[PDB]
Amino acid sequence: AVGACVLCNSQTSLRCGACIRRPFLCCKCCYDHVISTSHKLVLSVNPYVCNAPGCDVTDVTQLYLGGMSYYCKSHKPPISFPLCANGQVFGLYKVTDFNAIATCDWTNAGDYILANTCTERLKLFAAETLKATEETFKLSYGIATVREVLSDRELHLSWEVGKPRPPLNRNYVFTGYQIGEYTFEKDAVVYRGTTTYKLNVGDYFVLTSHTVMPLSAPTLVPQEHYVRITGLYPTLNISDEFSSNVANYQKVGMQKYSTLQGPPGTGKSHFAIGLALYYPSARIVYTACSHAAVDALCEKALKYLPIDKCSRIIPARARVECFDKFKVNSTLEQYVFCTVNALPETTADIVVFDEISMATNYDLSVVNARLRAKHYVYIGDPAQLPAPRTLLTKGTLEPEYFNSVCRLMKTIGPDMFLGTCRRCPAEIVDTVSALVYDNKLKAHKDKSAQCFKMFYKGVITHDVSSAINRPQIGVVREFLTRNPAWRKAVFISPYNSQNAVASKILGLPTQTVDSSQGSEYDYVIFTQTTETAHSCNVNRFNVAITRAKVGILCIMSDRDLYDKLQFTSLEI
Ligand SMILES: [Zn+2]
Ligand SMILES: [Zn+2]
Ligand SMILES: [Zn+2]
């Protein structure tokens, strides 16, 4: 039972038995917790429970010290000291925010606000408690027993009675049985097996209830500012391609960590890979939460960095297909590309963490715990999409609360800002600049005269809760006949069910706003589907329209965002 207090560090025998993570609490702060919350079970070497035979008193406020043993008011000896007295819980070696993190259900937005505005050790306790709460929540749903196999990609599932059914998006990876991870999409459901196997009828599926490991390292290491570039050696022969980031590559070597806010197409990948050409001798580890983000960094490194010193780290429990053009798992190559969850135990001169709005504080801590670097660079954009908070149902999570890095980028500002968008037609750049970047994002391209908006509410149908708007897809089909150049367009919408219906009717490649992040396409057709808080979220709206290089057609439901779009309006 030896350990240190998660609130003030004062070493103690005490742990909270009612807390799902069982934190070490000191005599002072343990009392301050048990007297203010429903949490009264206090654990030590031996728990704080009445030692009298057959007595079920476990509330520490109802217990006393019988010399060296513990008893309740009904069994205590004449000479007994109350366990809960004078602002202390008796133990060895002798809080409003801690109580609110320890007792919350993580369904409200204020829970996530507090998990980011609290002290650094409370940010880790909150990150640990949240991830554990998310995992024990998997046990809640019902099992899916296969009823019929249509083909190599299609099946019919039978669900467990009494227990609710989980959302069937690629976001929920069902570990199926021992055959491996499997995902689903809509009585005809499409089965996405990671490991190709003859899906037998009658087989069952149970959700991935993984174990939450304790957090040791902070979300952000303590900041350090240096007078000269430290441990890094720059080139004087530095390519003119990367000359626009030279002042910022120097800022990187003159701080322990630095933040870079890069709106869509402002050159984040270019900045990240150019940092390697500026410090050519430096060992750089490129990390991000998603495999697609690490893959986008791999594609940029393939064009500028020597392929022999690059290595793509893939966890042997390989979930889905990723970058195949580097040597796999050579954990010591100068340039290492790896997701946060697969990070090995190593050191680096620079660590680059990309798509920082997708990181949680749990991921921020894991990176600091597995990688020990001279320099840490956080690239991303708080005006883009955050990680899905699968328990959160009440309130909206603002960008300053995505993680510690976004919190800094939104309060004190980012250390570096990429201000020129080189991807989008000016109509899109002018719209998102005013919408999320306070007019500091400039357009490099001219207005393409290929950005259109149509105000069309249509008809909203629901496949469970994922929305469909067939009349909006019908408007797209009517537009495509008259504008056949748009045949090459990617169809984007805030819902998978809308995308599924549009893929059958239009035939265009389909992408949700969330999965479109980091990618770019010449033409984008976007149907807003509904006027919900999800389809109206300005960060998702920002991602959706900033995917287009040449043109975009937005069929809108919200008068607010339709009026804000600086596109040519269309009739019908
Ligand atoms: Zn304490
Ligand atoms: Zn507790
Ligand atoms: Zn008793």
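In chain A, numbers come from Swiss-Prot; the residues present are 5325-5418, 5427-5509, 5518-5526, 5531-5916, in order.
If you're wondering, the header gives X-ray crystallography, 2.4 Å.
For all residues, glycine too, the Cβ spot is worked out from N, Cα and C.
In the three-state DSSP assignment, the secondary structure recorded for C5329 (Zn(2+) 11 binding site) is coil. The Zn(2+) 11 binding site annotation in Swiss-Prot covers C5329, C5332, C5350, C5353.
Sequence-distant contacts of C5343 (Zn(2+) 12 binding site), defined by Cβ-Cβ distance under 8 angstroms and a gap of at least six in the same chain, are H5363, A5434, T5461. Taken from Swiss-Prot, the feature Zn(2+) 12 binding site applies to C5340, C5343, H5357, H5363.
The natural variant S5360 to P is recorded by Swiss-Prot, whose note states: In strain: Omicron/BQ.1.1, Omicron/XBB.1.5, Omicron/EG.5.1. The Cβ of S5360 (variant position) lies under 8 Å from the Cβ of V5427, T5428, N5431, each on the same chain and at least six residues away in sequence. Reduced to three states, the DSSP call for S5360 (variant position) is coil.
Annotated Zn(2+) 13 binding site per Swiss-Prot: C5374, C5379, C5396, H5399, in sequence order, evidence recorded as experimental evidence. DSSP assigns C5396 (Zn(2+) 13 binding site) to a strand.
Taken residue by residue with DSSP, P5401 (variant position) is part of neither helix nor strand, so it is coil. Record note (Swiss-Prot), natural variant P5401 to L: In strain: Delta/B.1.617.2. The unchanged residue is displayed.
Swiss-Prot lists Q5412 to H among its natural variants, and the accompanying note reads: In strain: Iota/B.1.526. DSSP assigns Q5412 (variant position) to a strand.
DSSP gives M5557 (variant position) a coil state; it is part of no helix or strand. Using a 10 Å Cβ-Cβ cutoff, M5557 (variant position) registers 13 neighbours. For the naturally occurring variant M5557 to I, Swiss-Prot gives the following note: In strain: Omicron/BQ.1.1.
Feature annotation from Swiss-Prot assigns domain '(+)RNA virus helicase ATP-binding' to 5581-5762; the stated evidence is sequence analysis.
As a natural variant entry, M5753 to I appears in Swiss-Prot alongside the note: In strain: Kappa/B.1.617.1. The local packing around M5753 (variant position), expressed as other Cβ atoms within 10 Å of its Cβ over all shown chains, amounts to 26. Reduced to three states, the DSSP call for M5753 (variant position) is helix.
Checking Cα-Cα distances from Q5412 (variant position) against the binding-site residues (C5329, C5340, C5350, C5353, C5379, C5396) with a 10 Å cut-off leaves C5350, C5353, in sequence order.
Considering only the binding-site residues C5329, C5374, the Cβ with the fewest other Cβ atoms within 10 Å is that of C5329. When the recorded positions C5374, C5379, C5396, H5399, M5753 are checked against ligand 3, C5374, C5379, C5396, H5399 have a Cβ within less than 6 Å of one of its atoms.
When the alpha carbons of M5753 (variant position) and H5399 (Zn(2+) 13 binding site) are compared, the span between them is 57 angstrom. Taking Cβ-Cβ distances under 8 Å and a sequence gap of 6 or more within the same chain, the neighbours of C5379 (Zn(2+) 13 binding site) are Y5395, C5396, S5398, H5399.
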